[PDB]
Amino acid sequence: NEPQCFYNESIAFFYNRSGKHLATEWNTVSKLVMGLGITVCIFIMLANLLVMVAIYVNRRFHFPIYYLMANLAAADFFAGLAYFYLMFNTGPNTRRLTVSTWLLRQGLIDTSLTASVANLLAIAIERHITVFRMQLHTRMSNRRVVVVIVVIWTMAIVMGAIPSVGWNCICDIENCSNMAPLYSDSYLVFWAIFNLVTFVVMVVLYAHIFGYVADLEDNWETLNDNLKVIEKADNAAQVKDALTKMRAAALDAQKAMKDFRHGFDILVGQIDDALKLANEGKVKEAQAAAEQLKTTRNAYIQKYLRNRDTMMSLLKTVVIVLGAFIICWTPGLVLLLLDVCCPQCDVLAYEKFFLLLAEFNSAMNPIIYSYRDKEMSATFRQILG
Ligand SMILES: COC(=O)c1cn(C[C@H](CC2Cc3ccccc3C2)[C@H](O)c2cc(OC)c(C)c(OC)c2)cc1CC(=O)O
């Protein structure tokens, strides 16, 4: 005969087989990890709730990008509830957990991660669309955001159910991991490489945005700097090379909504016709058409500038939220890889430290929006009254 793959005393037989703790009495550091854990959880459930109400009541925050930020806060709010149930069942209370309740606390944490991972992935796509135009907002996108929120939460529920739908070492006791005694090694290798490849493709998304913005500002720098060169009363040869640098920078910036798309070729024509005047010998007409180009770039600087500064201010804030997410979650996910692919090389003692490091990030997001966003910082003072 064999014991049940579903008993209450079963936490002890999974935890003893693998290189993991099983406590009976209340330790000194176990009380502080729980004490600090709940204190952080209450703050997450308050700070992320504050920013969710702030987007809901303020008129300026009724845009597809700010609705996704509220869902990211809702994912952290869910994480606050997930870590709360975890910290209440740590140390001597771990023995009290059954096979079903163990998968529940571990499942809620796996659901909360992919909820924030898919949210940041959706924000990365949202910023990748707005930058290929100026702004992306019609009422149809607001209705589409509701559908996107469903996709994010559906994928979170499914990813947090995959190990609880057969992919576990429950009745495959030989293939159990040292960190999670009820989770399979094949799942943890898959889960860690899935979340890390998502971080890499997200970095590529923003690197493609920042790289393109760099080429725009560079070609706009080449535009304004060589404009000053032409203006200077020199020889015909001095104007030709500057206008050649003017044309090449315009056609490079062309490799990018209708109003801005047509705007580039208007500038190419004014440069190419000014070049023809200079090739004839008319140095005057080449410099006269250059000031005509100055009155055209100053017109488009009113329609795109003041608006791109508000876009880049929010773009940087998003990368800080994503940056902090990678720096804290990567050591914990690398720890999962070293758990099954590195046996006897290093002890997995720093498991309480990396757990709290990822937990603090759920509280870091409203702190980031408080000092970066100018309009949101004034909405926070209104909540106290
Ligand atoms: C205070 O809790 C612990 O020290 C602890 C550490 N672990 C191990 C592990 C924690 C380590 C593995 C990991 C992964 C990401 C971030 C940190 C850590 C540490 C945890 O199961 C886990 C696995 C897990 O992967 C399925 C994920 C995503 C987690 O979210 C943070 C947490 C379990 C516990 C609770 C206990 O056994 O009483």
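The count begins at 1 with the first shown residue.
Looking at the header, which is where the method is noted, we find X-ray crystallography, 3.0 Å.
Backbone N, Cα and C define each Cβ position, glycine as well.
What Swiss-Prot says about this protein:
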- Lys20, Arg105, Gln106, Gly107, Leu108, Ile109, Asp110, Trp191: 1-acyl-sn-glycero-3-phosphate binding site (BINDING)
- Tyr66 to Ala (Swiss-Prot position 85): Impairs localization at the cell membrane (MUTAGEN)
- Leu68 to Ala (Swiss-Prot position 87): Impairs localization at the cell membrane (MUTAGEN)
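Overlay of Swiss-Prot annotations on the structure.
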| residue | record | contacts (Cβ under 8 Å, 6+ apart) |
| --- | --- | --- |
| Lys20 | 1-acyl-sn-glycero-3-phosphate binding site | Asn178, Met179, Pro181 |
| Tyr66 | mutagenesis position | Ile55 |
| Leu68 | mutagenesis position | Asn119, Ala122, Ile123, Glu126, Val145, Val148, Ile149 |
| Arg105 | 1-acyl-sn-glycero-3-phosphate binding site | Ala82, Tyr85, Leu86, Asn89, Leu97 |
| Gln106 | 1-acyl-sn-glycero-3-phosphate binding site | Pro163, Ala180, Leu182, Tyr183 |
| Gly107 | 1-acyl-sn-glycero-3-phosphate binding site | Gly160, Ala161, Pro163, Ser164 |
| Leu108 | 1-acyl-sn-glycero-3-phosphate binding site | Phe78, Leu81, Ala82, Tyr85, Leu86, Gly160 |
| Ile109 | 1-acyl-sn-glycero-3-phosphate binding site | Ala79, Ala82, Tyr83, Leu86 |
| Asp110 | 1-acyl-sn-glycero-3-phosphate binding site | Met159, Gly160, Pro163, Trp191 |
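Counting every protein chain shown, the number of other Cβ atoms lying within 10 Å of the Cβ of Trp191 (1-acyl-sn-glycero-3-phosphate binding site) is 22. Flanking an unmodelled stretch of 14 residues, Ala256 and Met257 have Cα atoms 11 Å from one another. Proximity to ligand 1 (Cβ under 6 Å from any of its atoms) holds for none of the recorded positions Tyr66, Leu68, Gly107.
Comment: 1-acyl-sn-glycero-3-phosphate site residues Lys20, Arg105, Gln106, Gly107, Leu108, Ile109, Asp110, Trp191; largest CA to CA distance 21 Å, whole number.
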